[PDB]
Amino acid sequence: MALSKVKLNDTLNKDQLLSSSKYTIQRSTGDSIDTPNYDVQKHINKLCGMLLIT
Amino acid sequence: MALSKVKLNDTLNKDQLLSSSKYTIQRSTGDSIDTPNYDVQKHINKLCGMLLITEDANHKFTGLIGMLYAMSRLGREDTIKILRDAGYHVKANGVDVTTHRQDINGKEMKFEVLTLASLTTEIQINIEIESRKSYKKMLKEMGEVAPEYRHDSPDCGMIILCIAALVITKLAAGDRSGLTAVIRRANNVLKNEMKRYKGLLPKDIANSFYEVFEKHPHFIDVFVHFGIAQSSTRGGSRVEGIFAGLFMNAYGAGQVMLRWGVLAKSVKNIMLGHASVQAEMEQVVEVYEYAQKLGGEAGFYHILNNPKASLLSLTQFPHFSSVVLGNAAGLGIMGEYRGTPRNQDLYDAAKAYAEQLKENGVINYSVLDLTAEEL
Amino acid sequence: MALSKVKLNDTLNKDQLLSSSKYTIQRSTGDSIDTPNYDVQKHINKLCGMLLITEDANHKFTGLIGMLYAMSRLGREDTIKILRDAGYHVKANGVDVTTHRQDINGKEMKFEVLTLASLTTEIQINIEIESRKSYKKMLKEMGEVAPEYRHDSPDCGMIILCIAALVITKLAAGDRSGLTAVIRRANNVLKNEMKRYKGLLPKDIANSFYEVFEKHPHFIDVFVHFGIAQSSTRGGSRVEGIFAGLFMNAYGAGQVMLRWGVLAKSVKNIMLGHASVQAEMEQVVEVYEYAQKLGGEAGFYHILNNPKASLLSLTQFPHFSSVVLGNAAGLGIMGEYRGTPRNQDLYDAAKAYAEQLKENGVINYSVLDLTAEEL
RNA sequence: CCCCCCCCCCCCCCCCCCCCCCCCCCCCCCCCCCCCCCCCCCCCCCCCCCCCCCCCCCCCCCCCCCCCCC
């Protein structure tokens, strides 16, 4: 009754902390990244096949 | 009934008071502070790497340089915002990259430097000079430098901030006493990184971070919120996964006594029944529930010097503290912990019972029921 | 049933009356008051340090100077706002830094001084003159002065406000009687600081603060709210962590009798069952619940002279007071406390039972249940 | 048809209060250990098979209601 009510919820407290940050970091991945669009998809698939038949 | 209803809630009353101030103080941090933006981040990482490839590197400035990376991850605006939230007046200092021309060894040379209040463009080039020396030597040894060994590796910034996180871990004691523990862990956890960087000297960088935190105590706030923002992240390199893991080991520093309490309750240590401990209970619950109410932010209260952390002390309850600490003793978890029981008789009794507990595990069959058991 | 329903709630009725006044008084504090703004804060800190490095420093003005630092942390606007909230008409006095030219030892010199109603630009330079003397002597002794020893250290302002906090601690009694207790604590708690500053003389500064509080009693309000605003803080230097801790030791000064009540209930002191104590209970609960309702602000009611503090007195209940004080006696917590029981017979009985309580801790097994215990 | 008696009310005493009593008073910063995490294996599926089938409209009588008294 008395002591059995005393506990600390650490797992959920920690989630609550990481979920509720008021600030954010941002990383600089590298100099470039290629973002191929839908229009190029068929050509990339073709290129993949070239590797598979080799 | 009559008297059992009389109580005073002091722990929560005190929180209520500090939470509801109608006025505020503001501190004047110093003359300048550099707030590197996202755009500078890659260059700072590069500079971090230069330190890591430099064998027997001078790590005096590494602490400060690490803080700069962290701030360049938060971004100029986010970093100022966290300073102002903490309450410090901020002379923000914009950080740009300029080229510098200087003749080293007679021959004139170009260098990529940052405009920094904290760092002379002199001592900057000196890191790049020293790095090149350790680099050409590295190139001679293995013929060709792999990408994991160079100062380019995206990990470099975060690698340095790893021993920073470890410094935060032991910052609970407030002095340099965690240092040997910091080294120990940096050696097991980070052993792979130390293999790729001759300049990853734990003792030295750990000292340089202790240095920057002690000197500029507002950075300790900045770093804590950076780490939080870094641990908020959705995914990341194994190193960032290491950083976050280490950083979070510091959640709940200074409140070890609190967790050892939950333990004493969990193992049902007999000395909790003692009359003079039962007398304290009413209040010891008050504080545990206050911890609960506070939630996540609470864990770091001791690392930042948040006045409200005094409130989580179980010191105010000598009889309970003593049996809790004795329980932890008898279960062999304390030491070389420097906490002292205020009640030797209770501590000894709790320790004695605790030591006896690990000896006999009795199987409790009423947690899981079965309609037919032959055995 | 019939008569048991008849009661008068006096404690809460009285609060209700003082809370709901339709009119207000306003006091005319004096001719001027200096309200230093954030911009002056660093200079005041510097001036504080000058006092701390001065060996055998004259601490007459240190009390007043401390108040100035605190006000320069609150800021001109926040500081006026707290004066007006307290109800005092304020002749605000703007604080600017001007240069002063005067020939000391024949040679003409420059000085950085503040335009202050309270402080002559004469007695200001005298602190800087005296500091330089103790500084060149300090430079001769250790060859080079470390940053922890100089008047630059960002701690200096807050260090002085530490013994100020300690003065608040013992201000409950209203006289200088706390002084020896103040010194005692300043010596254990602040021993590190006293090592770095030859001018950190507790007796002297404590007297200087007592002086400024007694003389200008509105400052005691200002300081209390500063300390609250300082304890609201999110993080801070170890010194600010010390300040906050000490400041909060004063929460609940004057209401020690109240906490010793909760104690008497907690240890289940038998003399609480006595018929003539049971008669008081109905009302003694009224006051404890009033304390509860009031919340945080209540703790400081005695330090500021808030009329509503009279209401928390347990003095009005002689029989209860006596057993509570006797309980505290028998548990060896009172003394050299100068409270007297109004019922010697009860006090003695409570003390006697209390003394017997510490002798036998009986283990109570019905707080934690186990489905199978061999022992 | 309904209806039908009697009948104003009131009437004494009486201000209220009155004692004692500020309050407070001790002690006490806090903290201190250890510790990343993780690690096996593994696609999923796999048969049979439309449904339905009969009978079968519904209906059919009797009957206004009302009527006293007051």
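This deposition comes from X-ray crystallography, 3.6 Å.
Backbone N, Cα and C atoms are what each Cβ position is placed from, and that goes for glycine too.
In Swiss-Prot this protein carries:
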type: MUTAGEN; residues: C:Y23 to D or F; note: 65% loss of transcription but no effect on replication
type: MUTAGEN; residues: C:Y38 to D or F; note: 45% loss of transcription but no effect on replication
type: MUTAGEN; residues: C:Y69 to F; note: Increased transcription and 50% loss of replication
type: MUTAGEN; residues: C:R132 to A; note: Almost complete loss of viral RNA synthesis
type: VARIANT; residues: C:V267 to I; note: In strain: Cold-passage attenuated
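Shown on the structure are the features that Swiss-Prot records.
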| residue | record | Cβ contacts under 8 Å, 6 or more apart |
| --- | --- | --- |
| C:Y23 | mutagenesis position | none |
| C:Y38 | mutagenesis position | C:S72, C:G75, C:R76 |
| C:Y69 | mutagenesis position | C:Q41, C:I44, C:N45, C:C48, C:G157, C:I160, C:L161 |
| C:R132 | mutagenesis position | none |
| C:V267 | variant position | C:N327, C:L331, C:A354, C:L357 |
Take the mutagenesis positions C:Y23, C:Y69, C:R132 and keep those with a Cβ under 8 Å from any chain B Cβ; what remains?
none
Three-state secondary structure, C:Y69 (mutagenesis position) (per DSSP):
helix
